[PDB]
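Enquirer: Below: one structure in C-alpha cells.
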Amino acid sequence: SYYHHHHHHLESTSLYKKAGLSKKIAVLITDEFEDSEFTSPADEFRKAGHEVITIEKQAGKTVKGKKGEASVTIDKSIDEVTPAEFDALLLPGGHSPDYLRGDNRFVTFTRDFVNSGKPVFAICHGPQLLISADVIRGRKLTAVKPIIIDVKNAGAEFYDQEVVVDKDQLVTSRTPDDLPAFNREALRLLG
Amino acid sequence: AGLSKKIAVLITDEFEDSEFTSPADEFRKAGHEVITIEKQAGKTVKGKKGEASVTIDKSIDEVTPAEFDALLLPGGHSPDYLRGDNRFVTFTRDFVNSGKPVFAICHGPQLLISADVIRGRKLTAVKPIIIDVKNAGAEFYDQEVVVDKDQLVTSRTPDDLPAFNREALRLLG
C-alpha cells in the first residue's frame, strides 16, 4: 500500500536525537528498489533508536520504489561518505542493485564495508552488490530465485531459507515475505 | 531475399524497447518471421520505456526450440523475470546446445548464464552483469559485438544495435 512521505531519521521527539549518538545504518539505494525492502527494515531500525542514512549519487534526490508505493529522500552522495562512519549496511532489492552495481563507487563501498567485518543486510536482489564486490566466495547466504545461479557462480554456498546469517555478519533473505526473519537477525546484530 | 527463418523471442514486460523493435524490424525487412514467447499467448507486454507494445504469439508450454531457426533475447528487466522460471531457462539451454544462432543483448545474456552454457565461450554484455558473465566461466570482451563460433551474437547496449543486427542478419543468411 501507498506509504505517505516515509521518513528514516529519528523523530524530533526522540531522546537520542540531541546527543547524536545513535548507531548508523548506511543504505545504498536508488530508483526501483523493492518498496518494503526499505520501509520495513528502516521502520524497525528507527523504532530501535538507530539512524538510517540513504546513500546514492545526489543528496536531496528523491528515489521511488518499484511499486511506486514509497519514495525516499537521499541523505548523502556516495562521494561524501565512508564505510568507516557507519555501523551497518542495508542493501534493499528490486532493480536498485542492478543500477548501482555498474558504478565502481558503490561496489568499492560494499567491498570495503564487508571487509571491515561490520554487519551487512542484503535481501532479494540486494546480494548482487555483494557479488560485484566479490566478497562472498565460501560464505553462506540466500537470495531471490533469478540470481541463485549468480550467487553460486560467485563461489557462495547457497541455502534456501527465509534468512541466512554468515559469521554473525552477513544477513541475507529471499523476498519481502522473509522480512520478519530478515529484520530479526539484522536487529540482533545491531544490539 | 534469402531463406526466411523463424526467430524465437523470449520476452516479457519491461524489456528494453529498442532491443526488441530494432532487431525485429531488421529481421522482418529481411523476410524473417519473428515469434514472441512468454507465459500466455495473446497477452500484451510493454517495454521498459513505455514506447513499444508486444503481443505474445506463443506460450512457452506450446513450443520447442526445434521449430525455430534462431533465438533473440532482448535486455531490460525481461531476462531477470524470465530467468526465474525453469521453462525459459531450459528453452535457452536447449536452444544453445542445438547449435542454432542466438542473439543476446544488454541483459539478455542473463538467460545464457542461467542456462549455464557459456563457460569457455566469448561474449560481451551490459556493464552491471560483467562479473556474473565472468563468474559463469565466459571469456568477456568489451566490444560493440561479439560472435562466438558463428552462433552466439552478443552486444552491450542499444547503441550497439547496428553491429548487433548486422551480425545477427549475417548468421541468418
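The first residue you see is number 1, and the count goes up from there.
Structure method, as recorded: X-ray crystallography, 2.0 Å.
Any Cβ shown, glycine's included, is placed from N, Cα and C.
Residues or ranges marked as active site, nucleophile by Swiss-Prot on the basis of similarity to another entry: B:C106. As annotated by Swiss-Prot, domain 'PfpI endopeptidase' applies to B:5-173. Here Swiss-Prot describes B:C106 to A (Swiss-Prot position 104) as a published mutagenesis experiment; the accompanying note says: Unable to complement the gene deletion mutant, in contrast to the wild-type allele that rescues the oxidative-stress and thermal-stress sensitive phenotypes.
Help me understand the surroundings of these features in the structure.
Expert: According to DSSP, B:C106 (mutagenesis position) is assigned to coil rather than to any helix or strand. Close to B:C106 (mutagenesis position) in the fold, though at least 6 residues off in sequence, lie B:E16, B:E19, B:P74, B:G75, B:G76, B:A125, B:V126, B:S155, B:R156, B:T157, B:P158, each with a CB less than 8 Å from its CB.
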